[PDB]
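*Asks:* Here it is: the structure, laid out below.
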Amino acid sequence: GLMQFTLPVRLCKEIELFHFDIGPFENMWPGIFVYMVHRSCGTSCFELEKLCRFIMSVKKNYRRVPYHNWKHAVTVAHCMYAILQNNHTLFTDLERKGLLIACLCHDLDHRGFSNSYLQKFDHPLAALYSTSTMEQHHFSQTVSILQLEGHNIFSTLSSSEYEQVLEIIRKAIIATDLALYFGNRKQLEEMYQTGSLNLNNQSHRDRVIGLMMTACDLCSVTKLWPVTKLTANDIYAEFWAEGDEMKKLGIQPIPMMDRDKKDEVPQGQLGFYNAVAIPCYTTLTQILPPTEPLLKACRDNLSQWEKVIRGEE
Ligand SMILES: Cc1oc(-c2ccccc2)nc1CCn1ccn(-c2ccnn2-c2ccccc2)c1=O
Ligand SMILES: [Mg+2]
Ligand SMILES: [Zn+2]
């Protein structure tokens, strides 16, 4: 109870900022997450013994892949922490509980391959889950870990509160399927502009939480340039492995996954910022004004990719 987590001064200050990088010391990431739960949710939200056992089981079930790894899980949870802390009174007690856990669990047991590669491979998961294949798997893995003895961090919730929080986590994790993002943002855009957007309407909250999940998931594009640029290498390390595996199935991959087309990465990032990232943080900033620093950092990184193309870096 009286056992707080405390970070060194630089981390205590910088963790509050959207653009915080969790650093290369893996052994500090569990402490960083508990710190964020305690400040976001409270020292009472979870039994520390159960939370610590949940965290280490989640870590164990992330794989040693270039990008979709334990560091990504904690990075996405921190972006959610920053949004929740800058939007104090907008979110319920259960929502703050659910979303930090949802973010930590959102890519559980990722193999570094897209839904599309699972389908073309004819992976068993593609027969079990026809759409949002990996995301249904990520939710399935979350429930499994929650049901390990001593791992049920929600035990002190009532039956209906427990069902509500698992429903928050399920929708939050499905929403990280980027294929669903385009339509979710368009609906939120129309709702905001026509003025029909209502945060007491559960279906509306669900959409807002979905966009928050996309925003946290894409948050590598909202870091300082050197972090964004170095994270890009890990992202493309996976894309190019998938492209290799597409070639082994006798299918030319999209250029984004074809390592022979490394040259075109700068223009590819531009399209992505313009088509996905900037739209995402613009709509998020309209709905939740205090998330504007994510939009600003994203615009700064767009400007940096424009400089790469112009030969200035
Ligand atoms: C559209 C395009 O075309 C090229 C390209 C490159 C080289 C040659 C020819 C084309 N590159 C891109 C953009 C690449 N791209 C896609 C998602 N992310 C991303 C950013 C943060 N998270 N994620 C993310 C990663 C995995 C899964 C989900 C999300 C990302 O960087
Ligand atoms: Mg994912
Ligand atoms: Zn992710």
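Chain A residue numbers are taken from Swiss-Prot; in order, the displayed residues are 724-1036.
If you're wondering, the header gives X-ray crystallography, 2.1 Å.
In case you wondered, yes, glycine gets a Cβ from its N, Cα and C as well.
So Swiss-Prot lists these for the protein:
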type	residues	note
ACT_SITE	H791	active site, proton donor
BINDING	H791, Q992	3',5'-cyclic GMP binding site
BINDING	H795, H829, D830, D940	divalent metal cation 1 binding site
BINDING	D830	divalent metal cation 2 binding site
MUTAGEN	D830 to N	Reduces activity 1000-fold
MUTAGEN	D830 to A	Loss of activity and of zinc binding
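Please situate the listed features within the shown structure.
*Replies:* DSSP classifies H791 (active site, proton donor) as coil under the three-state reduction.
Mapped onto three states, the DSSP output places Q992 (3',5'-cyclic GMP binding site) in helix.
Non-local contacts of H829 (divalent metal cation 1 binding site) by the CB criterion (under 8 A, 6+ apart in sequence, same chain) comprise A796, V799, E858, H861, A895, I896, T899, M936, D940. Look at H829 (divalent metal cation 1 binding site): DSSP puts it in coil.
Around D830 (mutagenesis position), the C-beta neighbours below 8 angstroms that are at least 6 residues distant in the chain are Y785, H791, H795, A796, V799, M857, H861, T899.
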*Asks:* Starting from the Cβ centroid of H795, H829, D830, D940, the recorded divalent metal cation 1 site, name every other residue in that chain with its Cβ within 8 Å, sequence order please.
*Replies:* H791, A796, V799, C826, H833, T899, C939
*Asks:* Around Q992 (3',5'-cyclic GMP binding site), which residues of its chain at least 6 apart sit with Cβ under 8 Å of its Cβ?
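*Replies:* Result: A955, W1028.
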*Asks:* Over all shown protein chains, what is the count of other CB atoms within 10 A of the CB belonging to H791 (active site, proton donor)?
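*Replies:* For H791 (active site, proton donor), the count of other Cβ atoms within 10 Å is 22.
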*Asks:* Relative to ligand 3, which of the recorded positions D830, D940, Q992 have a Cβ found under 6 Å from one of its atoms?
*Replies:* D830, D940
